[PDB]
Amino acid sequence: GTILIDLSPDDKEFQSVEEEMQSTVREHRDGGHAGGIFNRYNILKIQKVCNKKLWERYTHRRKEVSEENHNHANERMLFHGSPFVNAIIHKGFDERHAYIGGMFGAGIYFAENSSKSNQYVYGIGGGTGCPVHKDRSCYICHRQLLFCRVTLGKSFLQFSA
Amino acid sequence: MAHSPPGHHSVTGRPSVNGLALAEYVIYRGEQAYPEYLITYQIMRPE
Ligand SMILES: O=c1cc(-c2ccc(Br)cc2)oc2ccccc12
Ligand SMILES: [Zn+2]
């Protein structure tokens, strides 16, 4: 049931999503090893992901969380980068999309920094980089990230390096 | 997939060394996220 609707670059929704992407780039401690060396992106396309069943699944859980947390879903917009991006948009997030070895246990990980999610686009550690050139810092190949609506509810705070 | 710590719905990883880093978050049920925008891009070589 998924359809993708292109946003025009003139559209203010395009512009605000692009600004969140660009403005949350930072330098990483691997010096670019996983995700490449860059200070900004060339944005080629932004598309709205529409799937009624997946949206209703999300809003249903959101309501449950909110009723467990004094009517506060604690909803954020966050980035996700994944080799499985094409299955996520058609079938939704599930346990197949979890970072089993992540530092907070087996769950599905999201970032405020777009450049952190960019490190997982070709796999954990950036995998072997782009399929065409095997280059984790490929400047040619087109990458995709998700900008996702995420219900955190009552979040457990873990201080960490 | 693991479970949220008892009484919580997610985990927040607060950056605690690198003062430039923003937070990262984990959810333990797929239904707590909706993939709203698909962004196609290239990273750009610094000049
Ligand atoms: O965007 C993310 C994707 C993933 C991710 C995606 C797929 C797989 Br397999 C493993 C990790 O991990 C992250 C870890 C911290 C912050 C963000 C991310
Ligand atoms: Zn390439």
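Just so it is clear, chain A uses Swiss-Prot numbers, and the residues here are 952-1112, in order.
The backbone N, Cα and C atoms fix where each Cβ goes, and this holds for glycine too.
According to Swiss-Prot, the mutagenesis experiment A:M1054 to V carries the following note: Loss of activity. Within the same chain, residues at least 6 positions away in sequence whose Cβ sits under 8 Å from that of A:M1054 (mutagenesis position) are A:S1111.
Under the DSSP three-state reduction, A:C1092 (Zn(2+) binding site) is assigned to coil, being neither helix nor strand. Other Cβ atoms within 10 Å of the Cβ of A:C1092 (Zn(2+) binding site), summed over all protein chains shown, number 15. Annotation source Swiss-Prot lists Zn(2+) binding site at A:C1081, A:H1084, A:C1089, A:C1092.
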Beyond the site residues A:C1081, A:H1084, A:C1089, A:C1092: chain residues whose C-beta lies within 8 Å of the centroid, for Zn(2+): A:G1080, A:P1082, A:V1083, A:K1085, A:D1086, A:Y1090, A:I1091
Those residues of the chain, 6+ apart, with a Cβ under 8 Å from that of A:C1081 (Zn(2+) binding site): A:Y1073, A:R1087, A:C1089, A:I1091, A:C1092
Of A:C1081, A:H1084, A:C1092, chain B-adjacent binding-site residues (C-beta under 8 angstroms): A:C1092
Long-range Cβ environment of A:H1084 (Zn(2+) binding site), under 8 Å and at least 6 residues apart: A:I1091, A:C1092
